[PDB]
Amino acid sequence: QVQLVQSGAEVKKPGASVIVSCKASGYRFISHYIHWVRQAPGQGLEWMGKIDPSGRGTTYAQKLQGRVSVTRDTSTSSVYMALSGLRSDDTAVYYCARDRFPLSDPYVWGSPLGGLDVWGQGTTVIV
Amino acid sequence: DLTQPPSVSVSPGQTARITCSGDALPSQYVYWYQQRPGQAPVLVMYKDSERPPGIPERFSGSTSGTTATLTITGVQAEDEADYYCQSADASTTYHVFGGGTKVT
Amino acid sequence: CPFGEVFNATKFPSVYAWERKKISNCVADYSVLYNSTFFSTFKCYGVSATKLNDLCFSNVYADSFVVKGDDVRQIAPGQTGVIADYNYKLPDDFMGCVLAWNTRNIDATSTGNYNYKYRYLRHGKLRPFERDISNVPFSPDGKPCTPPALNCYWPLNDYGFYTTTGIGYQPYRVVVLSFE
Ligand SMILES: *[C@@H]1O[C@H](CO[C@@H]2O[C@@H](C)[C@@H](O)[C@@H](O)[C@@H]2O)[C@@H](O[C@@H]2O[C@H](CO)[C@@H](O[C@@H]3O[C@H](CO)[C@@H](O)[C@H](O)[C@@H]3O)[C@H](O)[C@H]2NC(C)=O)[C@H](O)[C@H]1NC(C)=O
Ligand SMILES: *[C@@H]1O[C@H](CO)[C@@H](O)[C@H](O)[C@H]1NC(C)=O
């Protein structure tokens, strides 16, 4: 049973750090990438960053580096995202989404990452 | 940087062509998502021509050079949703999303 | 230098319609390539592949395509076949590195991956580093033709990659670095 269960809705101050979780289940957790995508109200989708759950590295957006920090918890099958120093533009619905690409043997370099498949329910935070 | 038209206005019955252009896409896949307003996106096409199960046989992706194209043949009244395209920076870092296309 | 824009690119082309990605105006490490043991060929002509960090080249051109497992050996100076003759010819004075790696887990659907095409008929041999993206009906007597007809074939054939095959038929992504 593949599903990504996120956290609940929250309200924050312009500068208070927020923690949004993404509990995984069903699928083999260290196989697929977990992406992080937000969406401002009235705006299109914005991609923040990804995580390789077997500790192999992070990647963040080119205008969000130094602000967003994601982390993984293999024991609880969860992925957390930390955003430090929110502004008025960081009010969005925060989507935790999977990857449609079973990662395996070493890491067959050349791989198709992206293709966000099993999107979470969306955590809404307001500054 | 991936750009696309903001709206396509089609009556039920015609063919809607949602184009998506980006200079960093002779070598990168396009992933197409639909989002009916209120909930999470649903992946519509992946790897420029392939359609997952549960997506009906009206969508048909394409890629002609540095230009993607999603085609809805026989548009019904439940296709009124935002359509986004996805790519990367010709590496597999910095995934980008399109500007959206409210198909009506 | 961006080597992820070449090697980590998701969509390589076919071998007949190969493409160059010019690498210019940047410092090149070259050591993300030979620190990896999963490369199945990594054959360098002229250079010795560990003395590349102290050489400054004018421009580096990276020819990227996809061949079959047994077709990798035709990517060499002087070799011949249906890939070296009709599809992609390397010069006899080639100075560069030929890198190839087995992408079975990407490019081999179990149904069959009939998206990579090679040219198996032509009128003559290609000159080195040349391209033929033309798909015209090939008639061996030279006259223009229209299939279906006798003595009339399309010049491009499909690899047809399968997951459950040996390593001579598995897809191998090939990047050919050319230095100047
Ligand atoms: C092509 O892409 C692969 C993997 O894709 C990468 O995924 C993330 C990890 C990000 O780094 C993205 O930028 C990128 O798309 C690259 O392989 C990665 O190489 C780096 C550099 O060596 C590795 O980091 C090191 O790994 C060693 C060994 O574990 C550690 O000891 C170090 O502390 C450091 O973390 C990284 O692990 C590796 N990742 C994988 C999955 O193999 C590859 O370098 C890249 N090629 C080019 C030319 O850019
Ligand atoms: C490759 O390995 C050598 C080992 O001596 C090391 O010095 C070098 O930094 C490595 N290169 C990369 C890109 O990790």
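We're sticking with Swiss-Prot numbering for chain C, so the shown stretch reads 323-502, in order.
Structure method, as recorded: electron microscopy, 3.2 Å.
Just so you know, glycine gets a Cβ as well, placed from its N, Cα and C.
The C-beta environment of C:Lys344 (variant position), restricted to residues of the same chain at least 6 apart in sequence and closer than 8 Å, consists of C:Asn381, C:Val382, C:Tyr383. Annotation of the natural variant C:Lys344 to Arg in Swiss-Prot: In strain: Isolate GD01, Isolate GD03 and Isolate SZ3; no effect on affinity with either human or palm civet ACE2.
Swiss-Prot gives this note for the natural variant C:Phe360 to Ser: In strain: Isolate GD03 and Isolate SZ3; no effect on affinity with either human or palm civet ACE2. The Cβ of C:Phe360 (variant position) lies under 8 Å from the Cβ of C:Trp423, each of which sits 6+ residues away along the same chain.
The Cβ of C:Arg426 (variant position) lies under 8 Å from the Cβ of C:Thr485, C:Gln492, C:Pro493, each of these being in the same chain and 6 or more residues away along the sequence. Record note (Swiss-Prot) on the natural variant C:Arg426 to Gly: In strain: Isolate Shanghai LY.
Natural sequence variation is annotated in Swiss-Prot for C:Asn437 to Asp, with the remark: In strain: Isolate Shanghai LY. Under a cutoff of 8 A between CB atoms, and with a sequence separation of 6+ in the same chain, the neighbours of C:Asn437 (variant position) are C:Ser336, C:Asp480.
Experimental mutagenesis is annotated in Swiss-Prot for C:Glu452 to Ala, with the remark: 90% loss of human ACE2 binding in vitro. Its Cβ taken as reference, C:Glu452 (mutagenesis position) is surrounded by 9 other Cβ atoms within 10 Å in the chains shown.
Among the mutagenesis entries in Swiss-Prot is C:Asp454 to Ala, noted as: Complete loss of human ACE2 binding in vitro. The Cβ of C:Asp454 (mutagenesis position) has C:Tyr338, C:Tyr408, C:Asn409, C:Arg441, C:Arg444, C:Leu448 as same-chain neighbours under 8 Å, each 6 or more residues away in sequence.
A sphere of 10 angstroms centred on the C-beta of C:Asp463 (mutagenesis position) encloses 7 other C-beta atoms. Under the three-state DSSP scheme, C:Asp463 (mutagenesis position) falls in the coil class. For the published mutagenesis C:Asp463 to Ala, Swiss-Prot gives the following note: Partial loss of human ACE2 binding in vitro.
Recorded in Swiss-Prot as a natural variant, C:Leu472 to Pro carries the remark: In strain: Isolate GD03. Less than 8 angstroms from the CB of C:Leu472 (variant position) sits no same-chain residue that is six or more residues away.
DSSP assigns C:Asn479 (variant position) to a strand in the three-state reduction. Applying an 8 A CB threshold to same-chain residues 6+ apart, the list for C:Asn479 (variant position) reads C:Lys439, C:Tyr440, C:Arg441, C:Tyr442. In Swiss-Prot, a natural variant is listed as C:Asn479 to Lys, annotated with the note In strain: Isolate SZ3; 20fold decrease of affinity with human ACE2; no effect on affinity with palm civet ACE2.
Neighbour density for C:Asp480 (mutagenesis position): within 10 A of its CB lie 13 other CB atoms from the protein chains shown. One entry in Swiss-Prot concerns the mutagenesis experiment C:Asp480 to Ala. Its note says: No effect on human ACE2 binding in vitro.
Looking at Swiss-Prot, the entry for natural variant C:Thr487 to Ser says: In strain: Isolate GD03 and Isolate SZ3; 20fold decrease of affinity with human ACE2; decrease of affinity with palm civet ACE2. The Cβ of C:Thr487 (variant position) has C:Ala430 as same-chain neighbours under 8 Å, each 6 or more residues away in sequence. In three-state terms derived from DSSP, C:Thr487 (variant position) belongs to neither a helical nor a strand segment and is classed as coil.
One entry in Swiss-Prot concerns the natural variant C:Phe501 to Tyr. Its note says: In strain: Isolate GD01. For the recorded site, C:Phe501 (variant position), the DSSP three-state label reads strand. All protein chains included, C:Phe501 (variant position) registers 19 other Cβ atoms within 10 Å of its own Cβ.
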Completion exercise
Three-class DSSP assignment, C:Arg426 (variant position), comes back as helix
Completion exercise
Out of the recorded positions C:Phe360, C:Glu452, C:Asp454, C:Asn479, ones whose Cβ falls under 8 Å of a chain A Cβ are C:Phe360
Problem - In sequence order, those variant positions of C:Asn479, C:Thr487, C:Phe501 whose CB lies under 6 Å from ligand 1 - result: none
Fill in the blank from the handout: If you measure between the CA atoms of C:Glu452 (mutagenesis position) and C:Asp463 (mutagenesis position) and round to the nearest Å, you get 24
